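Below is one structure; the comments refer to it alone.
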Amino acid sequence: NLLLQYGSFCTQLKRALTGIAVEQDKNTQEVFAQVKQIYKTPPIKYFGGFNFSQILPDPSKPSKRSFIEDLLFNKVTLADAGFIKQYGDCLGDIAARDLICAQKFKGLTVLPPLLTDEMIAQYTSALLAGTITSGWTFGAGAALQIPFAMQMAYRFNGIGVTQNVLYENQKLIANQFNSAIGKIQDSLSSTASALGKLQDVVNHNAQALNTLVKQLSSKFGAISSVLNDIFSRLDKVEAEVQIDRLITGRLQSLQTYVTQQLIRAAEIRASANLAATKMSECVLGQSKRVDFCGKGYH
Amino acid sequence: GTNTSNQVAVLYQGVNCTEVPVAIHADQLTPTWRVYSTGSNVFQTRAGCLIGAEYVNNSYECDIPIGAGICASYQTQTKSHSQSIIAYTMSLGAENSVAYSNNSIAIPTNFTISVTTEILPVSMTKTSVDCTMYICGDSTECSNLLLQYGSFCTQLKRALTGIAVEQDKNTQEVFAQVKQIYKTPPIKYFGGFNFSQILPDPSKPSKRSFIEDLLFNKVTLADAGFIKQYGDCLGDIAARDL
Amino acid sequence: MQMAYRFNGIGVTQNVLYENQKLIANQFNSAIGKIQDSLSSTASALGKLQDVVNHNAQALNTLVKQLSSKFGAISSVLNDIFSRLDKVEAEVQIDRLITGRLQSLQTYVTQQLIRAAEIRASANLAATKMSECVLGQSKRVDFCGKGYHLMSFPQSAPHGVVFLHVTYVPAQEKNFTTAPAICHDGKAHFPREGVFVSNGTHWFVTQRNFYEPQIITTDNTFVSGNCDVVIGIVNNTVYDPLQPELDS
Amino acid sequence: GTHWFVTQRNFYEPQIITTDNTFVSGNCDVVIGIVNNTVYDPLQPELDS
Ligand SMILES: *[C@@H]1O[C@H](CO)[C@@H](O[C@@H]2O[C@H](CO)[C@@H](O[C@@H]3O[C@H](CO[C@H]4O[C@H](CO)[C@@H](O)[C@H](O)[C@@H]4O)[C@@H](O)[C@H](O[C@H]4O[C@H](CO)[C@@H](O)[C@H](O)[C@@H]4O)[C@@H]3O)[C@H](O)[C@H]2NC(C)=O)[C@H](O)[C@H]1NC(C)=O
Ligand SMILES: *[C@@H]1O[C@H](CO)[C@@H](O[C@@H]2O[C@H](CO)[C@@H](O[C@@H]3O[C@H](CO)[C@@H](O)[C@H](O[C@H]4O[C@H](CO)[C@@H](O)[C@H](O)[C@@H]4O)[C@@H]3O)[C@H](O)[C@H]2NC(C)=O)[C@H](O)[C@H]1NC(C)=O
Ligand SMILES: *[C@@H]1O[C@H](CO)[C@@H](O[C@@H]2O[C@H](CO)[C@@H](O[C@@H]3O[C@H](CO)[C@@H](O)[C@H](O)[C@@H]3O)[C@H](O)[C@H]2NC(C)=O)[C@H](O)[C@H]1NC(C)=O
Ligand SMILES: *[C@@H]1O[C@H](CO)[C@@H](O[C@@H]2O[C@H](CO)[C@@H](O)[C@H](O)[C@H]2NC(C)=O)[C@H](O)[C@H]1NC(C)=O
Ligand SMILES: *[C@@H]1O[C@H](CO)[C@@H](O)[C@H](O)[C@H]1NC(C)=O
Ligand SMILES: *[C@@H]1O[C@H](CO)[C@@H](O)[C@H](O)[C@H]1NC(C)=O
Ligand SMILES: *[C@@H]1O[C@H](CO)[C@@H](O)[C@H](O)[C@H]1NC(C)=O
Ligand SMILES: *[C@@H]1O[C@H](CO)[C@@H](O)[C@H](O)[C@H]1NC(C)=O
Ligand SMILES: *[C@@H]1O[C@H](CO)[C@@H](O)[C@H](O)[C@H]1NC(C)=O
Ligand SMILES: *[C@@H]1O[C@H](CO)[C@@H](O)[C@H](O)[C@H]1NC(C)=O
Ligand SMILES: *[C@@H]1O[C@H](CO)[C@@H](O)[C@H](O)[C@H]1NC(C)=O
Ligand SMILES: *[C@@H]1O[C@H](CO)[C@@H](O)[C@H](O)[C@H]1NC(C)=O
């Protein structure tokens, strides 16, 4: 009843966070959902001597992710952070704080994403199958099948090297590609700090919520941070002026959290637009821009 | 939409569907609330319990995004006729398989010309705030107290002025890329191509094209009162404009 | 001639335009008519600009409603605090109102700054699309429409710009048997600006984006050595155009 | 150091300098740093056969 005198602050904070939550799904739809049809790889995996077994999906896993995608998911130590269940377990006999149930008890929930990781893996599988079996032709319209050796001849003719270099050195190029994929596997199985960019995205969103939870113990100049103690120990003449400080401080902390989330959402949206550009121009085609996709001639 | 129907599904986030009448204290609630926890048409999504939507094994495009791959839609042809809210797992797209072979290629024998539309915002509305009139509103003692609070109003007006200059800079950067105003020859024949729908029309008072007229009619831009509004605001009218 | 240049930009020979000019003009006019029908029938496609209106009308209305809040004071009407209370108590009650209204106005300014940054990013993208696709022909994939880009036309719009991207999309596919090279007289022959294709028995060389079969000669093929190194090489005859001149 | 060839830029592959891979533009006076070498003609021994 005291909070109703303030009014439309809570509604616009809810609208801002709802806009951010819709924008995350929009970013994930923009980056991955670029292909119209879910292509699948042929059952025979002889692509001109090139070995794609470590990036193509693995049917042995329950979730159809590749080997390198499994390493990438294992290196990021993402916590629970909601996204599944997280109620009833808090009512259950864990008998611990758990750092997530306290936010759920305090009105701070975490919504799950619209696209699950199986569906993102199916998008990446479709993009990989289209790139392998059709080159850039599936980005401009219907997919046109082409052998991978002549696709590599197209890729060499793009960068200014005649295609006779490829057909005289095809086995050596295939061996170098397989060695580079093996070096990627050796790089991802030892250094867990390579994926620090995504770990910062996890850590900032955990840390801001922990700060917002821990800010409720502050008094903001009042006699107590406990809400019921001011009501019980004082009458209505000065309890309202003591709890107005608490309401002002908590509302200002909520506004600070929403402002920082808006700035971080703008930064994440810029990075997602860059990722969508790199998917459109380098996966679905060949890029002539210098240092846009890897050092050297792309 | 309430223009269509009043039927509503309810999502309890994170809650087990058996714990739904425990999570909300539905004994104390009205019987109109009790039909949205009764156990009749209840599904458990990864986000929690969804009550009032019928799960369908088909897959469609996402109409109303619930979450975790689950979407919902108001379907007309559900059951015998009986329009109702259905829930499903959203469909990624049509399934395809490229016929790869080591000596087979596919070459097009024809083409088509596609003209598509891309829409981009450029500038927004330039606003200005009188801080003394907003805070006090014709109160002299309030202004005398507000003078003690420092230079907040000056930096707020500075920020709004910077935004208002930036909008004009955005419009100048986007549209004024050419130094000379070229015009077409009076004979509008270009290789058999037709540009009569994008070239300017001198019949209109504002020399815009047909498609530009459609784009200006489609967006319901408010007049925003930057053209001589106060003569209207003086006159007492029954419909107070915003 | 301009559209022939735009076809040579995307890797199609220019005569493909000159033998099919009327069909391309008819397809362009039909697509322009379909754009007019799509804009006259559906209004939600302009929604990206409509929110630009709405966010500048929803916020200000919100800024009106914050004058109804008391912020812990006895009244939201400012003159009643002066006319009902003594001066010290009036200043105590009006400090809360001044602080609350100042905080609400600062919140509005911060939201306007963030929205202005987003609009500036969109305007920079629109200026890039005006520079690269209207004033030239872009080779970037999916930057200006799906397919191989030919032209773009700008149109103004309320608080924004609308690009009509004219692009080329291949339509009617056909299977062919192919080979990387043809080893004739012990010499491997590679195509210059085409691919080797076959229809059962005869081998031709085509451009990649359009089916135009041609007789494989020495003008459109080059020799890089013996056929042992190449994998998938086949045997055929490469015609010499200078050979009938050797008979005379 | 002995003979002159023409290659592609991004990979070493020497070829005999003929009229098929070179083009003619003007005289020898204006270009700075020009050298002397014999440009082979393939059609001349074929016509004399
Ligand atoms: C590459 O692709 C382009 C387009 O993608 C093709 O160009 C079209 O080709 C078709 C068929 O060759 C043409 O269609 C023909 O159009 C004639 C005139 O159509 C006008 O008039 C009729 C009424 O009479 C209208 O309904 C119509 O909308 C047009 O306004 C028709 O008279 C033809 O009909 C005859 O054939 C059909 C079967 O196709 C029979 O059913 C009929 O009874 C009749 O005998 C026919 O429909 C079309 O005009 C071409 N242009 C365009 C812009 O679409 C290229 O042919 C293609 N190239 C290759 C090599 O495949
Ligand atoms: C390039 O495209 C333009 C636009 O399609 C085309 O110009 C002509 O545009 C007008 C409208 O801008 C089209 O409409 C007709 O205009 C004539 C003018 O004499 C009228 O007589 C027509 O009226 C008939 O149809 C009405 C439909 O409601 C009836 O109510 C009426 O009684 C008449 O029956 C009609 O309004 C006109 O069709 C086009 N012209 C053509 C040939 O399509 C221009 O010609 C195109 N240029 C090229 C090179 O393709
Ligand atoms: C070019 O050649 C390829 C391979 O020869 C053709 O692809 C194959 O086309 C056939 C006939 O359409 C497909 O068979 C059908 O498949 C569908 C979907 O599974 C099935 O429902 C039908 O009952 C029928 O069996 C076949 O799947 C397809 N792919 C393969 C790998 O064989 C292609 O159509 C040819 N294209 C042209 C333009 O000639
Ligand atoms: C492609 O690479 C994978 C490994 O990246 C190869 O799989 C290995 O095959 C050897 C065969 O002697 C086994 O000993 C390994 O245990 C396999 N490793 C894994 C991870 O499965 C595969 O053989 C390669 N394919 C080709 C065609 O060379
Ligand atoms: C609650 O839901 C989870 C799935 O989200 C399920 O694993 C669990 O068994 C459910 N608990 C009960 C008591 O039904
Ligand atoms: C969907 O499929 C499952 C398993 O086949 C079945 O139990 C369920 O009744 C089906 N639901 C509908 C609406 O068909
Ligand atoms: C090409 O594919 C066919 C079909 O599987 C196979 O028999 C043949 O051995 C392949 N060619 C090479 C060089 O592997
Ligand atoms: C070009 O030729 C067409 C007829 O082919 C004629 O109508 C037109 O007036 C000529 N001039 C121009 C500038 O289009
Ligand atoms: C302001 O005065 C000008 C001068 O005649 C007039 O044209 C205009 O309509 C007036 N505006 C209003 C709102 O009365
Ligand atoms: C292949 O196409 C050429 C070009 O017209 C034709 O002369 C030849 O007969 C065709 N071969 C077969 C087997 O159809
Ligand atoms: C092509 O000709 C050579 C030389 O006669 C022969 O050795 C070879 O088997 C032939 N066939 C091929 C390369 O398919
Ligand atoms: C090339 O030959 C001409 C004519 O014999 C001579 O004048 C010139 O000096 C020569 N240049 C070089 C670099 O040998």
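Quick note: numbers on chain A are straight from Swiss-Prot, i.e. 751-1048, in order.
Determination method: electron microscopy, 3.4 Å.
Keep in mind that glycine also has a Cβ here, set from the backbone N, Cα and C atoms.
Quoted from Swiss-Prot, the note on natural variant A:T859 to N is: In strain: Lambda/C.37. For the natural variant A:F888 to L, the note given in Swiss-Prot is In strain: Eta/B.1.525. Annotation of the natural variant A:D950 to N in Swiss-Prot: In strain: Delta/B.1.617.2, Mu/B.1.621. For the natural variant A:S982 to A, the note given by Swiss-Prot reads: In strain: Alpha/B.1.1.7. Among the natural variants in Swiss-Prot is A:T1027 to I, noted as: In strain: Gamma/P.1.
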Candidate variant positions A:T859, A:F888, A:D950, A:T1027, pick with smallest Cα gap to A:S982 (variant position): A:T859
In three-state DSSP terms, the structure that A:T859 (variant position) belongs to: coil
For A:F888 (variant position), nearby residues of its own chain (Cβ under 8 Å, 6 or more apart in sequence): A:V785, A:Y789, A:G880, A:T881, A:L894, A:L1034
Listed variant positions (A:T859, A:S982, A:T1027), ranked by Cβ neighbours within 10 Å, top entry: A:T1027
Alpha-carbon spacing, A:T859 (variant position) to A:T1027 (variant position), which is rounded to whole Å: 32
Neighbour count (Cβ, 10 Å) for A:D950 (variant position): 10
A:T859, A:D950, A:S982, A:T1027: the variant positions whose Cβ falls under 8 Å from a chain B Cβ: A:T859
Whole-number Å value for how far A:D950 (variant position) lies from A:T1027 (variant position) (Cα to Cα): 22
Where A:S982 (variant position) sits in the secondary structure, as DSSP reduces it to three classes: helix
